[PDB]
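Let me begin by presenting the structure, written as structure tokens, before commenting on it.
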Amino acid sequence: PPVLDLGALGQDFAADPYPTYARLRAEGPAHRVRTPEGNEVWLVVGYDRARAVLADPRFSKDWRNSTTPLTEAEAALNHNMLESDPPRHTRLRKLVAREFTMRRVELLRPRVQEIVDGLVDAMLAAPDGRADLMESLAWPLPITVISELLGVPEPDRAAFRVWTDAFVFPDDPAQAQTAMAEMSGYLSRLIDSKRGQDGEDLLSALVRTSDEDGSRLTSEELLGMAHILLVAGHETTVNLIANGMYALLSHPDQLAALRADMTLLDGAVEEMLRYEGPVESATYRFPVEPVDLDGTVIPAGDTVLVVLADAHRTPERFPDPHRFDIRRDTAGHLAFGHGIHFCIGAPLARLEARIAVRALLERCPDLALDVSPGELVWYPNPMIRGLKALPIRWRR
Ligand code: HEM
Ligand SMILES: C[C@@H]1C[C@H](N(C)C)[C@@H](O)[C@H](OC2CCCCCCCCCCCC2)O1
């Protein structure tokens, strides 16, 4: 079977990838494709097989197992738990697990509520009663929360944001490299700036751990840890909030049901993850040996992407999959992954999204989508399902 070119689609494919994936899934679990940016990878589609591959230790996350070359700017940032296997994965994650439990995250609630209250205050001063929800709330909220956790000073954040866009959503390869190089230079200086300042933010704590014992946390791993916690804080929750509010505003009967009973809110947020989560495909996996998936054999070291999005539209697992239904049974969705790499930030992402959504509904009378769905534009990245903008309006 020939390599399918996703780039050739466009677009189209970036707005609505689902039929493309579902067509693949009818033929079987694994497919050689060429991403819009030009990388040859495997797609794993279909819920059951997606779930198994996510947790299967025959599929490594360590780039030493991959046959794909890394540039210097890329390699400098890959000593992090998401790009590791046990035992390194185990050791790195244990260093921060305690910061991200539900009970520790619950203590951030007053401060997350305050950040939301202020962003919405400012949004609602708009004289025309219109805004882009992404500029006004979905982007600044997660950024502010994770910046204050890690200790990124406020004046540094705007630059920081440009980099983390420039290489999550490139448009030009040399720019992505430059940004990675700069982000890495910045994080090193930030890290150095904490030494001997007795700060109590998370990065100051990790700096002390590393300086007390460089075999528990190396300086490369310390930079990798600040990087992964910050980027994940920049680019996932944003899209959960935007995509989810889009789902609600474009399914007016679900929005009303939720208005009528706000106790449905937690279950509505799960169905946002299930129906249109920010993660369209999981991060790279590399088979340590060749892996046979129903007669399709995947060679050692090839790149494998597990397609979360298609898993979530598998009718056998989620009946009536294309329906956004806030009361659906969402248990078992893969929006936060599955297995040893299951999202460490999930309690924090849920806290943010629940608060932001409830603030929008309670505070925006007759909240409306301010363009038709057909006018929205989706970024092309096949790992991310994300809008460029979400125009909303409300009654002023
Ligand atoms: C709605 C928001 C989020 C979604 C949908 C999400 C999704 C995911 C997924 C699918 C994975 C597993 C990747 C894989 O196995 O290939 C993951 C891992 C990870 N996420 Fe989240 N994420 C979100 C928010 C966050 C936040 C706010 C943080 C910051 C604390 C975070 C930090 C991480 C880290 C460090 C990992 C690697 C965990 C490991 O390897 O053990 N994520 N995320
Ligand atoms: C480690 C990988 C490398 C990749 N490129 C440099 C090739 C980058 O775009 C990706 O991160 C994106 C993709 C979203 C996946 C969601 C998982 C959330 C965990 C944090 C990873 C960064 C998130 C953004 O992180």
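Per Swiss-Prot, chain A residues shown: 12-407, in order.
Determination method: X-ray crystallography, 2.2 Å.
Every residue, even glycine, has its Cβ placed from backbone N, Cα and C.
With a 10 A radius on its CB, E85 (mutagenesis position) counts 17 other CB atoms from all the protein chains. Under its mutagenesis entries, Swiss-Prot includes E85 to A with the note: Strongly reduces activity with narbomycin, but has only minor effect on activity with YC-17. Loss of activity with YC-17 and narbomycin; when associated with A-94.
Recorded in Swiss-Prot as a mutagenesis result, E85 to Q carries the remark: Reduces affinity for narbomycin and YC-17. Strongly reduces activity with narbomycin and YC-17.
Cβ neighbour count for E94 (mutagenesis position) (all protein chains, 10 Å cutoff from its Cβ): 22. For the mutagenesis of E94 to Q, Swiss-Prot gives this note: Strongly reduces affinity for narbomycin and YC-17. Strongly reduces activity with narbomycin and YC-17. The structure shown keeps the original residue.
While the structure shown retains the original residue, Swiss-Prot records the mutagenesis experiment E94 to A with this note: Strongly reduces activity with YC-17, but has only minor effect on activity with narbomycin. Loss of activity with YC-17 and narbomycin; when associated with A-85.
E246 (substrate binding site) falls within a helical segment according to DSSP. As annotated by Swiss-Prot, substrate binding site applies to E94, 187-191, 238-246, with the evidence given as experimental evidence.
Non-local neighbourhood of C354 (heme binding site): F347, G348, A360, each in the same chain, at least six residues away, with C-beta under 8 Å from its C-beta. Secondary structure from DSSP puts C354 (heme binding site) in coil. Among the features that Swiss-Prot reports, heme binding site is placed at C354.
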What binding-site residues among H238, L240, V242, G244, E246 are found with a C-alpha within 10 angstroms of that of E85 (mutagenesis position)?
none
Listed binding-site residues adjacent to ligand 2, that is, members of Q188, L240, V242 whose C-beta is under 6 A away:
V242
Out of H238, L240, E246, which binding-site residues have CB atoms lying under 6 Å from ligand 1?
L240
Below 8 Å Cβ to Cβ and six or more residues apart, same chain only. Which residues does that give for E246 (substrate binding site)?
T175, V179, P289, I395, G397
Euclidean distance between Cα atoms of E94 (mutagenesis position) and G244 (substrate binding site), Å:
17
What does DSSP assign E85 (mutagenesis position), in three states?
helix
Round to the nearest Å and give the CA-to-CA distance linking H238 (substrate binding site) with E94 (mutagenesis position).
12
